[PDB]
Protein chains: 2
Amino acid sequence: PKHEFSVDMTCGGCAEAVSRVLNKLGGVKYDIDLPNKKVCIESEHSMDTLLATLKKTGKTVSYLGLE
Amino acid sequence: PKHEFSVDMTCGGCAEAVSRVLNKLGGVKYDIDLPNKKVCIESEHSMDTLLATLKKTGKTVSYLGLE
Ligand SMILES: [Cu+2]
């Protein structure tokens, strides 16, 4: 499944921190779009696990949906 | 005790993120100096706990010692 999240990243540092928490979770393939404040994640991890992982950053996160 | 950490924050968004994770931990009095990449924390929480809480952000964190 391909999950789509809004994450309120406002600098390259914010983007890199997202990548680091996702790397720590593992079992993910992702792309981070800074100008559109979007993270897409291909994973077998649950929506809730991915959400909780992103929210660890301390950034505002919401779920946009799924393919 | 009064602990000091370096946290590699590059924008105000990064400072907010640090604020949010520390608020969620609770039992802390902190100040964040964004241009100097420094976070001072007065807490009864162990250094270990504060370090782990800061590293949750996915930002690079190091320990600048007791005041
Ligand atoms: Cu930032």
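Note that chain B carries Swiss-Prot numbering, so the residues on display, from first to last, are 2-68.
If you check the header, you will see the structure was determined by X-ray crystallography, 2.1 Å.
Using the three backbone atoms N, Cα and C, a Cβ is placed for every residue, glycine included.
Summarising the annotation, Swiss-Prot assigns Cu cation binding site to B:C12, B:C15. The Cβ neighbour count for B:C15 (mutagenesis position), using a 10 Å radius and every protein chain shown, is 26.
Swiss-Prot lists B:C15 to A among its mutagenesis entries, and the accompanying note reads: Impairs Cu(+)-bridged heterodimer formation with ATP7A.
Under its mutagenesis annotations, Swiss-Prot gives B:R21 to E the following note: Has no overall effect on Cu(+)-bridged heterodimer formation with ATP7A. Counted within 10 Å of its Cβ, the other Cβ atoms near B:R21 (mutagenesis position) come to 16, all protein chains included.
Cβ neighbour count for B:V22 (mutagenesis position) (all protein chains, 10 Å cutoff from its Cβ): 20. A mutagenesis experiment is reported in Swiss-Prot for this position, B:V22 to A, and the note states: Has no overall effect on Cu(+)-bridged heterodimer formation with ATP7A.
Secondary structure at B:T58 (mutagenesis position), as computed by DSSP, is coil. Among the mutagenesis results in Swiss-Prot, B:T58 to A has the note: Has no overall effect on Cu(+)-bridged heterodimer formation with ATP7A. The residue drawn here is the original one.
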- Item | Residue from B:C12, B:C15, B:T58 whose C-alpha is spatially nearest that of B:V22 (mutagenesis position), among the recorded positions | B:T58
- Query: Between B:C12 (Cu cation binding site) and B:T58 (mutagenesis position), what C-alpha distance do you get in Å?
  - Reply: 14
- Cβ-based isolation winner (fewest other Cβ atoms within 10 Å) among the recorded positions B:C12, B:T58: B:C12
- Message: List, in residue order, those recorded positions out of B:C12, B:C15, B:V22, B:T58 with a Cβ under 6 Å from any atom belonging to ligand 1.
- Response: B:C12, B:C15
